[PDB]
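Scroll down for the structure; my scribbles are underneath it.
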Amino acid sequence: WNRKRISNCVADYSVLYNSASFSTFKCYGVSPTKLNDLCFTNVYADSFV
Amino acid sequence: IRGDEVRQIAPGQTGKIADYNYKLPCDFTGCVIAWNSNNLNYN
């Protein structure tokens, strides 16, 4: 699985959530609506199929 | 509603239907009944 690190930027998570292309958007430990109010020390985006 | 949104009609669910259309409370005492009505469309 390809791990891509995201750090030191401004993330807009609402555009991903409101997009209808995604079948399932399951958030554990956070709620997707609140995602824009939060500040994270690090983000890891692991991609695969 | 749509078939895939039938899970959104439940307490403590997140989605377009839950937040913008029909919000059930966390302490929802009740029942939810859904049947596929593919007989009765831009209305």
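Residue numbering for chain B follows Swiss-Prot, covering 402-441, 448-450 in order.
Technique stated in the header: electron microscopy, 3.1 Å.
Yeah, the Cβs are placed from backbone N, Cα and C, and that goes for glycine too.
Annotation of the natural variant B:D405 to N in Swiss-Prot: In strain: Omicron/BA.2, Omicron/BA.2.12.1, Omicron/BA.2.75, Omicron/BA.4, Omicron/BA.5, Omicron/BQ.1.1, Omicron/XBB.1.5, Omicron/EG.5.1; complete loss of interaction with host integrins. Note: B:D405 (variant position) has no non-local neighbours, i.e. no same-chain residues 6+ apart with C-beta under 8 A of its own C-beta.
According to Swiss-Prot, the natural variant B:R408 to S carries the following note: In strain: Omicron/BA.2, Omicron/BA.2.12.1, Omicron/BA.2.75, Omicron/BA.4, Omicron/BA.5, Omicron/BQ.1.1, Omicron/XBB.1.5, Omicron/EG.5.1. B:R408 (variant position) falls within a helix when secondary structure is assigned with DSSP. Sequence-distant neighbours of B:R408 (variant position): residues of the same chain at least 6 apart with a C-beta under 8 Å from its C-beta are B:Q414.
Record note (Swiss-Prot), natural variant B:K417 to T: In strain: Gamma/P.1. The unchanged residue is displayed. In sequence order, B:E406, B:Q409 constitute the residues six or more apart from B:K417 (variant position) in its chain with CB-CB distances below 8 Å. Secondary structure at B:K417 (variant position), as computed by DSSP, is helix.
Quoted from Swiss-Prot, the note attached to the natural variant B:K417 to N states: In strain: Beta/B.1.351, Omicron/BA.1, Omicron/BA.2, Omicron/BA.2.12.1, Omicron/BA.2.75, Omicron/BA.4, Omicron/BA.5, Omicron/BQ.1.1, Omicron/XBB.1.5, Omicron/EG.5.1; May enhance affinity to human ACE2 receptor.
Here the residue is the original one, but Swiss-Prot notes a natural variant at this spot, B:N440 to K: In strain: Omicron/BA.1, Omicron/BA.2, Omicron/BA.2.12.1, Omicron/BA.2.75, Omicron/BA.4, Omicron/BA.5, Omicron/BQ.1.1, Omicron/XBB.1.5, Omicron/EG.5.1. The DSSP secondary structure for B:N440 (variant position) is coil. Of all the Cβ atoms in the protein chains shown, 4 others lie within 10 Å of the Cβ of B:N440 (variant position).
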